[PDB]
Amino acid sequence: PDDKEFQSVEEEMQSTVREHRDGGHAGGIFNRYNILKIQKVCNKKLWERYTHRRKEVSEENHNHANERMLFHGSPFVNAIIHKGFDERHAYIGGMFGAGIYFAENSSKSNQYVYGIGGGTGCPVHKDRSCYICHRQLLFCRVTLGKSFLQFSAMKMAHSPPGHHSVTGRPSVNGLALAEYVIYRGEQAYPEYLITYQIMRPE
Ligand SMILES: Nc1cccc2c1CC=NC2=O
Ligand SMILES: [Zn+2]
């Protein structure tokens, strides 16, 4: 029961890895991970904040929440599991402005685990491609509702009028991979905490 639910999470984590345009600069060089632990996050207060907002979005989107399971990489995963996602920590600088960003490709979210563009990498070795240090990603329940499809940079403070999120679609002069942006922290729930390492290619 728990093992099968977690095997599904491991499969999503492994199967969504892609080769990155930066040649591994931000997230490191790897084709797969060593998945160490998968924990289900049970935070009743966050779950109800999430389901309350999901119902509200569904009602504003033809009885459809447009919920997706997506990855989130951040140095602040421990604060997110306890306090939830918080749009007050998002700033206008991002490609789609002051939102909370998610990926359908685990390796894209892996580029953010140690900071923007991988920061200086792991705290112990200052290596963005560290194979030793254990990383953590979140696999989240995200309510997209009526998602505004965009290709080019659009610095938003909030969702576009009548919408509940932004979907960043791949394009020639733009994104290599998709990304999903919400502008309200209650529109995501950090369901699984994945502890892993990137693995050195064979
Ligand atoms: N910019 C972007 C795009 C897609 C996923 C993420 C991010 C930022 C932080 N964390 C992420 O997981
Ligand atoms: Zn390290």
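Numbering, chain A: per Swiss-Prot, residues 960-1161 in sequence.
From the backbone N, Cα and C atoms, a Cβ is placed for every residue, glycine too.
Residues or ranges marked as Zn(2+) binding site by Swiss-Prot on the basis of similarity to another entry: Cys1081, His1084, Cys1089, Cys1092. Counting Cβ atoms from all protein chains shown, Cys1081 (Zn(2+) binding site) has 20 others lying within 10 Å of its own Cβ.
When secondary structure is read from DSSP and collapsed to three states, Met1054 (mutagenesis position) falls in the coil class. Quoting Swiss-Prot on the mutagenesis of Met1054 to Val: Loss of activity.
Cα separation, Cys1092 (Zn(2+) binding site) to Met1054 (mutagenesis position), rounded: 29 Å.
Summary of the Zn(2+) site environment: with the site residues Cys1081, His1084, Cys1089, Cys1092 set aside, the chain residues having Cβ atoms within 8 Å of the Cβ mean position are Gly1080, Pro1082, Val1083, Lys1085, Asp1086, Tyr1090, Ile1091.
If you take the C-beta of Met1054 (mutagenesis position) and look for same-chain residues 6 or more apart in sequence within under 8 angstroms, you find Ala1112, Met1113, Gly1127, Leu1134, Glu1138. Its own atom aside, the Cβ of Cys1089 (Zn(2+) binding site) has 18 Cβ atoms within 10 angstroms in the protein chains shown. Neighbour list (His1084 (Zn(2+) binding site), Cβ cut-off 8 Å, at least 6 residues apart, same chain): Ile1091, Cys1092. Using a 10 Å Cβ-Cβ cutoff, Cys1092 (Zn(2+) binding site) registers 15 neighbours.
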